[PDB]
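Report on one structure; see the data block that follows.
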Amino acid sequence: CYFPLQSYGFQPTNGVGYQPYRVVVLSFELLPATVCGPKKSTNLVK
Amino acid sequence: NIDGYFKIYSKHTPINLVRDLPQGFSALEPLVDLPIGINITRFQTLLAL
C-alpha cells in the first residue's frame, strides 16, 4: 500500500527538463456566443 | 424559451383594486434572454410564507 501522489520538490538549480512549467488549457465551448475577441472596432465619423 | 434561450419579458406597475387583475393597457419590455437552452415541460412557482 503506497501513497498515490508524489512531490516534485522543485529547487532553483532545476534542469530544463525538470524545471517547473505553468500550464493553462483553454477549451472553447459553443452551442449565444458570449465571449468574443477584441471587438478591432473602428472610429466613428459622420 | 426559444432558440436555446430562456425568454423573460416584464414590467413593474401598481394596482388599486381588491381581488382581481385589472384592465387598462401597458406593455412588457424584456428582462433577459437566458443562455440555458434546455428542455422544459412544466414548472412550479416559489413564494415565501
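Chain B is numbered as in Swiss-Prot; shown residues: 196-244, in order.
Cβ atoms are placed via backbone N, Cα and C, with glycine included.
According to Swiss-Prot, the protein carries these features:
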- B:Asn234 to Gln: Increased resistance to neutralizing antibodies (MUTAGEN)
- B:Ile210 to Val: In strain: Omicron/BA.2.75 (VARIANT)
- B:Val213 to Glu: In strain: Omicron/XBB.1.5, Omicron/EG.5.1 (VARIANT)
- B:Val213 to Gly: In strain: Omicron/BA.2, Omicron/BA.2.12.1, Omicron/BA.2.75, Omicron/BA.4, Omicron/BA.5, Omicron/BQ.1.1 (VARIANT)
- B:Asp215 to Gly: In strain: Beta/B.1.351 (VARIANT)
- B:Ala222 to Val: In strain: 20A.EU1 (VARIANT)
Taking Cα atoms as reference points, which of the variant positions B:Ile210, B:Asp215, B:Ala222 is nearest to B:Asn234 (mutagenesis position)?
B:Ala222
Using a 10 angstroms cut-off on Cβ to Cβ distances, just flag whichever of B:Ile210, B:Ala222 is the loneliest among these variant positions.
B:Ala222
Nearest of the variant positions (B:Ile210, B:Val213, B:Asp215) to B:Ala222 (variant position) - Cα to Cα:
B:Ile210
Through the lens of DSSP with three states only, how would you label B:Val213 (variant position)?
coil
Secondary-structure category, per DSSP, in which B:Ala222 (variant position) falls:
coil
